[PDB]
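Okay, structure first, notes after.
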Amino acid sequence: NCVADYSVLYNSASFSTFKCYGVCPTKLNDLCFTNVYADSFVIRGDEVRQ
Amino acid sequence: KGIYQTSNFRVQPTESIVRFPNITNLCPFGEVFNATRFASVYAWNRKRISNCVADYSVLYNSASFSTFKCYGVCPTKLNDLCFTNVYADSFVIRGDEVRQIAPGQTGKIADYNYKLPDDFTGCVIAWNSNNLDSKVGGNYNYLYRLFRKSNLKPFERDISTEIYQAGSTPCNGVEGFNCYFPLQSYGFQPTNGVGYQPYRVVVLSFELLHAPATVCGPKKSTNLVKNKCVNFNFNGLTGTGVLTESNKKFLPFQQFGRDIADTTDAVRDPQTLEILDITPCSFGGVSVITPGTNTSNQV
Amino acid sequence: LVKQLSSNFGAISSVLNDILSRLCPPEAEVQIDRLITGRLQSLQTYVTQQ
Amino acid sequence: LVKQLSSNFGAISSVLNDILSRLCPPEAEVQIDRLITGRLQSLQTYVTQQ
Amino acid sequence: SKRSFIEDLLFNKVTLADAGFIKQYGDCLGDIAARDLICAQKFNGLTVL
Amino acid sequence: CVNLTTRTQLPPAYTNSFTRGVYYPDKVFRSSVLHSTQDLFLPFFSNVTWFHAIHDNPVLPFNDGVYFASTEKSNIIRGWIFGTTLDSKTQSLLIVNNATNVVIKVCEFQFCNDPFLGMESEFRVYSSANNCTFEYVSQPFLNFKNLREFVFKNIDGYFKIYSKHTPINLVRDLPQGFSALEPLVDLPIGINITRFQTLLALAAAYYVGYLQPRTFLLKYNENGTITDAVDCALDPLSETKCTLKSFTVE
Ligand SMILES: C=CC1=C(C)/C(=C/c2[nH]c(/C=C3N=C(/C=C4\NC(=O)C(C)=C4C=C)C(C)=C\3CCC(=O)O)c(CCC(=O)O)c2C)NC1=O
Ligand SMILES: *[C@@H]1O[C@H](CO)[C@@H](O[C@@H]2O[C@H](CO)[C@@H](O)[C@H](O)[C@H]2NC(C)=O)[C@H](O)[C@H]1NC(C)=O
Ligand SMILES: *[C@@H]1O[C@H](CO)[C@@H](O)[C@H](O)[C@H]1NC(C)=O
Ligand SMILES: *[C@@H]1O[C@H](CO)[C@@H](O)[C@H](O)[C@H]1NC(C)=O
Ligand SMILES: *[C@@H]1O[C@H](CO)[C@@H](O)[C@H](O)[C@H]1NC(C)=O
Ligand SMILES: *[C@@H]1O[C@H](CO)[C@@H](O)[C@H](O)[C@H]1NC(C)=O
Ligand SMILES: *[C@@H]1O[C@H](CO)[C@@H](O)[C@H](O)[C@H]1NC(C)=O
Ligand SMILES: *[C@@H]1O[C@H](CO)[C@@H](O)[C@H](O)[C@H]1NC(C)=O
Ligand SMILES: *[C@@H]1O[C@H](CO)[C@@H](O)[C@H](O)[C@H]1NC(C)=O
Ligand SMILES: *[C@@H]1O[C@H](CO)[C@@H](O)[C@H](O)[C@H]1NC(C)=O
């Protein structure tokens, strides 16, 4: 039950990495999704590659 | 027994020939890499570069780049090429946002301040400047746009400063609630986190082998050999063939001529403005007439 | 022939608009080329049989 | 057939030497494969018609 | 030749767009003002036996 | 700046744009061939707005590239302005020729309501210049008889200007002849252009047409010059020529 603007993160946040597989990000504004799951956690810095 | 239209392996080229424009000027790499002041990202600088030889060995001797990503041209083939036009888009950004300077990316930088064509050809070069641009207490001379009514176009520079109506409240173009000033600044401190350190970025945009070349790599030219199939290189356009004199009325802006097949038919020599047709080395089929083996080997 | 429009030919999808709405030129064109060569192959086969 | 030498087939250029002077094996070979399969396809079509 | 009158008419009515059956190297290298189709074919491995 | 009061004008005239609006799509030399290319072109036999000087010029929209053309005998028509608001709030492309040097700017400009140059003096076309990012200046120099046809387009940050200057002997209307426009200049500006206006130095008229995304067939002759072209989707005959890749249909 969402509208996804990701402009608040622009206003405040600053991401080190933003890698999208299957969906290049610039086409992300004009799309709708069936299901969305946010898998959130914390890791060590190097392991971000993994 | 019979005749066979055999494949064409008989002749193989032996030597190479290199021909380039006769320019001895050294390119102003310093004025863009070694600059007192870089343009801010919203007002990024675009420097035409011309009448150049590009060695990029001075940067080797002194500089050390964090990122060197070339689209359309892998770097090792960069020495033996010449470019039609070259524009250095120079500016400074925040450290993380270095990822955003690329085709297909999105972000505040990609969307509001700077944008690349998805068909961009050229090289993005970035290195930190946390020990030069940054200063204690913050550096507020480097700003960027934070809100825009819509998305940017490639290489579009929007230097507008008028108030952005974030809400539906028309605040007459003056500061107020739900409508703020689009431009924002970074606080760069030498002790700040890596993702917040300033990075100097330069984007060399060009387009290859479609027009006369005035800038080129550092390879030295050679003499020309006619009526012999040789491995030639004219303004970075390589190939193998026999070079022969020709008459062609090339227009001043036209550098290459092409045949029905859209293969290069003739080249205007950069040093001596004459046109040379190229013809393949292995012209002419060869057919072997022979009696069948088990009888004789004469043919 | 019409059933061959359902083939992915190794692409993410058989629908052009899905790819174009999801993907952007630098790597979208590869999937589009795959679909184009597959469908052109099917047409060439059909014409040869005819 | 000769006009089909002008086709890019999705490549950056129809000229082999341009690709080879601009690109190096690990990803140049992909464009070269694209050109080779396109031109071999054109030849196969021509031979079939003949 | 031993072509008949009628055969002469036939050969003179239908046109054989191949520059005959002879087209030397020097013939193509001298024909640099027109970019002959047959020369373009010949430089790309296409030959007419 | 000053404001105009006395106007001897008429409703905007209309004429037919035909056999014109074609330019070289690239800088490659090719001869005695027929090449198909898809790009923004002026559709043949379209409707083109015809304007006269009073005996002033309105601001027009800039839709996906504009074809401009005009016939001249005394160099009245001395430049153009491009932009969105054209009041110094945003960068605005300015091209001028004051009989000495062709000048190109992208400065933020407060344009005069009524441009005029010179009768023989009084350069009065703008009133502000700030935060400029480009400047180009050439070297000094000093029936209608000369037709000049230009194409101004804005593609991915480059403002591309194609042109053709020819002698003529005709006053009434546009000629029926054929002429291709060579590429003259490509400026990296990075400006959002939506509206534009012309510049006069105060017999005079001009024509403005709009480009559309069309496919065209182009004929290079033995000297590599464009001698003829065919529109695609103009009409069934042209569509037949376009699909058949030929100018002659059996
Ligand atoms: C305003 C922009 C502008 C452009 C883009 C321009 C292009 C241009 N005009 C030229 C010739 C010329 N151009 C003009 C005059 C004009 N041509 C025009 O586009 C306009 C607007 C005028 C003035 C009203 C004349 C008189 C010549 C020389 C023609 C001759 O030989 O008699 C030339 C060839 C230079 C030469 O060989 O001497 C160029 C490149 N001139 C300009 O002034
Ligand atoms: C270039 O300028 C035009 C004109 O201002 C912009 O288009 C307008 O944008 C506003 C704000 O979103 C809208 O309210 C108008 O309806 C738009 N008009 C038209 C005709 O589109 C356009 O967005 C600008 N270009 C960019 C890249 O921002
Ligand atoms: C460059 O051009 C000049 C004159 O055309 C010629 O004499 C010279 O040999 C060329 N090459 C160099 C390296 O100067
Ligand atoms: C840039 O500056 C450094 C130190 O100031 C210097 O060593 C280097 O040679 C300069 N770059 C060039 C191209 O001269
Ligand atoms: C425009 O110039 C004024 C001073 O004339 C300055 O205050 C303002 O910051 C400038 N704007 C930009 C975007 O450079
Ligand atoms: C091939 O050689 C063998 C032995 O030398 C002989 O028996 C046979 O007849 C030969 N065949 C032909 C076709 O000459
Ligand atoms: C008159 O000139 C002023 C500037 O001096 C301008 O603001 C106004 O729009 C002009 N009005 C007319 C009708 O030209
Ligand atoms: C423009 O010309 C066409 C014919 O070329 C005509 O049908 C049309 O009505 C004209 N436009 C106007 C506004 O009259
Ligand atoms: C007008 O002509 C003079 C004389 O050549 C020149 O100095 C000036 O630059 C021209 N106008 C502009 C705006 O440059
Ligand atoms: C092409 O150029 C040649 C040589 O200058 C000339 O004789 C011929 O007339 C030109 N073609 C045309 C159509 O004028």
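Just so it is clear, chain D uses Swiss-Prot numbers, and the residues here are 962-1011, in order.
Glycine residues also receive a Cβ, built from the backbone N, Cα and C atoms like all the rest.
These features come from Swiss-Prot:
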VARIANT   D:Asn969 to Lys  In strain: Omicron/BA.1, Omicron/BA.2, Omicron/BA.2.12.1, Omicron/BA.2.75, Omicron/BA.4, Omicron/BA.5, Omicron/BQ.1.1, Omicron/XBB.1.5, Omicron/EG.5.1
VARIANT   D:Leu981 to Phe  In strain: Omicron/BA.1
VARIANT   D:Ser982 to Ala  In strain: Alpha/B.1.1.7
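Here the features listed in Swiss-Prot are painted onto the structure.
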| residue | record | CB count, 10 Å |
| --- | --- | --- |
| D:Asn969 | variant position | 15 |
| D:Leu981 | variant position | 16 |
| D:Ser982 | variant position | 21 |
Three-state secondary structure of D:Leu981 (variant position) from DSSP?
helix
Cα of D:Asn969 (variant position) to Cα of D:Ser982 (variant position): how many Å, rounded?
16
